[PDB]
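Student: Please see the structure below; I have some questions.
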Number of protein chains: 6
Amino acid sequence: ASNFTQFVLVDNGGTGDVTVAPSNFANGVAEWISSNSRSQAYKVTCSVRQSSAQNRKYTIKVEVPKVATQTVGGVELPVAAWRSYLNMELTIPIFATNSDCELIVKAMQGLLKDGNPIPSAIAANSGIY
Amino acid sequence: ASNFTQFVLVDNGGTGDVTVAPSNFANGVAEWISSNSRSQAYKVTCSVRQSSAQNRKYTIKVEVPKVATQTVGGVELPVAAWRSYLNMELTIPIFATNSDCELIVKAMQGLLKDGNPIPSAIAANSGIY
Amino acid sequence: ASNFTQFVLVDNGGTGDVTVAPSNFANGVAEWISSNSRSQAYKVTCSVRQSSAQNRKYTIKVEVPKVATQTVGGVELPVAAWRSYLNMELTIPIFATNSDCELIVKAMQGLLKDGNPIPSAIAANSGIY
Amino acid sequence: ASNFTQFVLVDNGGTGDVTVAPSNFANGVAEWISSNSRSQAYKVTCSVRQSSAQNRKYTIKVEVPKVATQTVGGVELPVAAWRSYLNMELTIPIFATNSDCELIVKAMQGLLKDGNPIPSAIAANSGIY
Amino acid sequence: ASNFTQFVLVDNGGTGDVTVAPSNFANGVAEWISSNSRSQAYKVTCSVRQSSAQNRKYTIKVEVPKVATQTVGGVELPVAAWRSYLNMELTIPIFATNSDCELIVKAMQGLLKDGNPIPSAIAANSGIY
Amino acid sequence: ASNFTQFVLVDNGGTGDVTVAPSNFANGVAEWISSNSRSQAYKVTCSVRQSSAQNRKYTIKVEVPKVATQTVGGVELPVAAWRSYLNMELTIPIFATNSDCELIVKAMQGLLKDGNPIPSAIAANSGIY
RNA sequence: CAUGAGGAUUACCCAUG
RNA sequence: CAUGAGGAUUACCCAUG
RNA sequence: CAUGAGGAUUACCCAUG
RNA sequence: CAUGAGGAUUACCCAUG
C-alpha cells in the first residue's frame, strides 16, 4: 500500500475530468497538481501534525483556477485569471478510534452532497436562508 | 429556494442516520444540530461575507462527537477529548459565475470521495505515505 | 419549521387577547411586538449565547405597558403611562440532554401556574408569608 | 391568604411529579426545595422589595438538576455541569393595581405556554430561527 | 416566519425577471444579492435603528449594474461597466401606529407609480419641466 | 408638455385619495403640496444636478403628516402632531440610455411592491428577521 | 504552540493570548 | 467574560472579581 | 448622534452644528 | 463638491476626506 496516489478531483463524468497526481512531499507537505503548466494547475496539499499533547491536526488546501491566455509585452502566456481557495483544518483527539474517524469522514461527505443546503448555496452564489 | 432545512449529515444506509436540523440564525450565522445534548451533538454552522473588494468568503464549521465508549446524555470531560472540529474557509473571487461555483463544489466532493487519499488517511488515523 | 412565529402573550380567552409577532432579528436578538405604535407596544426579546466553555445562557425580556393618551404641547399622542419589566436569564450546562431541558421548561410553567404561591403574591401586590 | 405553602413545580401527570416545599425564611427570602440532597434538589427562592421610589422588584430564582445519567444521592462534580440556574427579576411601578398585576402574570404564563417559541427553543437545545 | 427572503426586484414579466436572494445579515444590515457573478449582481441592503428617543430610521440601498465584459491583455472578466446607486432614509416617529405606517408605504408606492412625474422624469433622463 | 403636474400620492381607492399639486419651482427644486392647511399638508420635492463629470443625481423628498388639532389657551390650530420624512438620492451615470433608466425605475417599484420584504417590514413597525 | 463568521496575490500575513 | 434579594426612562448603567 | 438639491469607486468619505 | 446602517424641528445641521 501507499495512499499517496493520483485521484479525480473534479468528476465531469469521464470526459473533461480533472485528475490530480502526486507532485511533491518536501517538508512534510504532500502535494498534488493537475497536468498543466504550474501557472494554470489545480493544486491540493495536505499535512498532519500532532498540534498538542492530545490532538492531531490535518491542514488541507485546494486551489481551483480560472484558466486564461494573457498577452504580456506582446507575447501569449498560459496564466490563471484568478483562483478560488479552500482551506480546511481538522482537529481530531488522539482518543478517536478508527471508527470514530470514519464518522468524521462521513459527516464531511454528507455536508457536501448534491442537494444539501451548503453545496446548494455556494453553487448559486447565495447565502443560507 | 429557501435552503435552510434539515438534512442527513451522516448517511449510514437509512438505519442509524444522523440528521441535523436548523437550530439558530443569530447574526446571519446559520446553525444545525443533531438531537443530542450540546456536548454530544453534531453541529454545523455556515456564513458568507464579502471579505474584501475582490473576494467573498464562506466560513463553515462542523463539530463531530467521539462515539466509541460514549455514555449517552452523560458528562464527559475534558471536552477536548470527546470532540473533533472541522473549520473550512472557501474564498471565491467576485468574478465567479454559478458555473464556476458548481465546479468548485465538485472539486470539494472529489477531494472527499470514498477511496481517495485524504479521506482514506483520515479514516485510518494516518498521514500521507 | 422555524420557531420564530407569532404567539399569544396574554390569553384573555379569545376576546382582547394580546398577540405578539416577529419584528426584528438584528444583532442576534429576536424581537416580538404587538400591533401598536412602538410607544405603546408589548415587547418580547430573546437571545442565546455560549457564555462559557460549558454553559449556554438565554436572556429573555418582556415589557408590559400601561397605555394612555397624553397631551404634549396641546396635541394628543399615544404613549405609555409606565411599563413593567421582566428580565430573566437561564444558564443551562452543555451536558443537558433534550429531556433535561424539557424538565426546566416544565419547572418554569409550574412556577407560574394559577393558584401557586408566586403568581398569587404578585397578583395581590403582596409578599410571601 | 398565607401563601407560603408546598406546591407542584414539575407536573408529570400525577405520577413522577416534583413537589417543592417550604424550607427557609431567613431574611424575608422564602425558599422551597424538593426532597433531595441539596446538590440534586429543585430549589425556588423568592423575595420582594422597593427598589426605588417608583418601583417594587420581585427576585425569583430557580435551580433545576440535570437528571439524565444522574446517580441519586451521589457526589457529582463539577457542580456547574449538573445544574441549571434561572434568575428572574420583575420590576413593577408603584402605580400598578391588582388588575394590572394580574395581567402581568398572564403575560408570563403566555410567554412560557407549551408550543410557543421560547419554551420550544429551550426544550430543543435551540435558539431562534 | 421570516421576511428575510428571496423576492423579485425587477419584474420583466415572467422571464428576464431579476430575483434577489438573502446573503448576509451581519451587524443589523440585511443584504440581498442576485445570482451569478457577484461583480455583475444587483444588491439591496436594509437596516433599522432608533436614531433618537422619538424616531426610528430605515436606511435602504439598491445598486443596479450595467452588465459588461472587460477585456484586458486578452483576459476577459465579467464586470459592471458602471452602477446606479439608490440611497433612501425613512424616519418614522415611535407614535406611528400600524395604520400610519401603511399610509407611509402607500405614499412611497404612489410617488413611483408609472405615469407619475418623478418616475417619468427618471425613466427619460429628464428633470422636472 | 409638462411633468410638473398634479398627481395622486396616496391611492386609497377613489375616495380618501391624497392628491399633491405644484406650488413652487425656485432654484431647481420642484415642490408639490396637498390642499388645505399648509401646516397639515403632504409635501414632495425633487431636483436633479450634475454631481460630477460622470454622474447626475436626483434628490427626492416626501413628508407624510399625522393630522391633529392643537389646543393652547383655548385657541385651536390645525397642525401636524408629527411628520415622517423620506429622503432619497439616486445617482445615474451619464452613460445610461433610456432603456437603462427604465430598468432603474422598475427596480425601485419592485423594491416597494406589496408583499415584498421591505414594504412589509415598514408597514408593520418592523425590521428584517 | 492557541483563538479570530481576521486578510491574502494561499504552506503566507495580522491581531489577541 | 463572572457575581450582586445592585439601579434604570430596559439589549443599558453601577460595584466587586 | 444631528443637517447638507454635499461627493463617491456606495454600510464609505466631507463641511457645518 | 465627495463618504457616513451620522442627527433633525427636513432643501438644514455634524464628522471625516
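By the numbers in Swiss-Prot, the shown part of chain A spans 2-130.
Cβ atoms here come from the backbone N, Cα and C positions, even for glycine.
Straight from Swiss-Prot, here's the annotation block:
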MUTAGEN   A:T46 to A  Loss of repression of replicase translation. 80% loss of binding to the operator RNA in vivo
MUTAGEN   A:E77 to A  No effect on the organization of the T=3 capsid, but with a loss of thermal stability. No effect on infectivity
MUTAGEN   A:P79 to A  No effect on the organization of the T=3 capsid, but with a loss of thermal stability. Complete loss of infectivity
MUTAGEN   A:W83 to R  Complete loss of viral assembly
Student: What does DSSP call A:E77 (mutagenesis position) in the simple three-state scheme?
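Tutor: Looking at the DSSP assignment, A:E77 (mutagenesis position) belongs to a strand.
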Student: A:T46 (mutagenesis position) to A:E77 (mutagenesis position): how many Å between their Cα atoms?
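Tutor: If we compare the Cα positions of A:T46 (mutagenesis position) and A:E77 (mutagenesis position), the gap is 29 Å.
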Student: Mind sorting out which of the mutagenesis positions A:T46, A:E77, A:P79 are close to chain B, meaning Cβ under 8 Å from one of its Cβ atoms?
Tutor: none
Student: Does A:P79 (mutagenesis position) have same-chain partners at least 6 apart in sequence with Cβ under 8 Å from its own Cβ, and which are they?
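Tutor: The answer is A:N37, A:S38, A:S40, A:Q41, A:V68, A:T70.
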Student: Calculate the distance in Å between the alpha carbons (Cα) of A:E77 (mutagenesis position) and A:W83 (mutagenesis position), and round it to a whole number.
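Tutor: Per the Cα atoms, A:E77 (mutagenesis position) and A:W83 (mutagenesis position) stand 17 Å apart.
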Student: Just name the mutagenesis positions among A:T46, A:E77, A:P79 whose Cβ comes within less than 8 Å of a chain E Cβ; none is a fine answer.
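Tutor: Near chain E: A:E77.
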